[PDB]
Amino acid sequence: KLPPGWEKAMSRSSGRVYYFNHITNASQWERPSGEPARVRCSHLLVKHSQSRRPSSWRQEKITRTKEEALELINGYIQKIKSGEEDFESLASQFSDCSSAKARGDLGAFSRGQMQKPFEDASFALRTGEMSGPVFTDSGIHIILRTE
Ligand SMILES: Cc1csc(C(N)=O)c1
Ligand SMILES: Cc1csc(C(N)=O)c1
């Protein structure tokens, strides 16, 4: 029916159908459009106190809870989707990954290199597409597939 990971859902607040991807946690009103050796992705990471290292260039000791990290991620996604902020700008300012200094760009990678939920979401995104919150042992990610 739909591309890998996508399913129909019902808006609780509006009653309109929408589409949700259970690999990428992307959600959108529009029906999804229409695998490679490598993809290229950027990401914005928000770490939390349960991260496998709760420390970053932004903060020596990351103390925010997982729930607080998710609320930050949710807010960044809202600003990206509304156009108020660009993904690259938010990643440079707020990603707890050292790749923040490269606007979140991780370069290209194959399957079997990244943490699995990140890999699966990255490969389920089409070029240009953005994930919803993706959970790994590092923290919570917004992933943007660029190639
Ligand atoms: C909403 C929510 C996200 S993480 C979380 C928890 N209890 O760790 C709750
Ligand atoms: C992919 C990447 C670019 S900068 C960086 C770092 N400095 O750790 C990671």
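To match Swiss-Prot, the residue numbers of chain A are left as they are there, and the shown ones run 6-39, 51-163.
Even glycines carry a Cβ here, placed using N, Cα and C.
Take the CB of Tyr23 (mutagenesis position) and look out to 10 A: across all protein chains shown you find 15 other CB atoms. For the mutagenesis experiment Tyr23 to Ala, the note given by Swiss-Prot reads: Reduced affinity for KIF20B.
Among the features that Swiss-Prot reports, domain 'PpiC' is placed at 52-163, with the record citing sequence analysis. According to DSSP, the secondary structure content of the domain 'PpiC' (52-163) in residues is 39 helix, 22 strand, 51 coil.
In sequence order, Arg69, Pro70, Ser71, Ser72, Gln75, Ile78, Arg80, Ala85, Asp112, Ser154, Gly155 constitute the residues six or more apart from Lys63 (mutagenesis position) in its chain with CB-CB distances below 8 Å. One mutagenesis experiment catalogued in Swiss-Prot, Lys63 to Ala, is accompanied by this note: Loss of peptidyl-prolyl cis/trans isomerase activity. No effect on the interaction with IRAK3/IRAK-M. Abolishes IL33-mediated increase of IRAK3/IRAK-M protein levels.
One entry in Swiss-Prot concerns the mutagenesis experiment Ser71 to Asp or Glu. Its note says: Loss of peptidyl-prolyl cis/trans isomerase activity, nuclear localization and cellular function. There are 12 other Cβ atoms within 10 Å of the Cβ belonging to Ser71 (mutagenesis position).
For the mutagenesis experiment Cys113 to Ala, the note given by Swiss-Prot reads: Loss of peptidyl-prolyl cis/trans isomerase activity; decrease in DNA repair of double-strand breaks by homologous recombination slightly less efficient than that observed with wild-type protein. No effect on RBBP8/CtIP. Taking a C-beta cut-off of under 8 Å and a sequence gap of six or more, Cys113 (mutagenesis position) has these contacts in its own chain: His59, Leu60, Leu61, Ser72, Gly120, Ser154.
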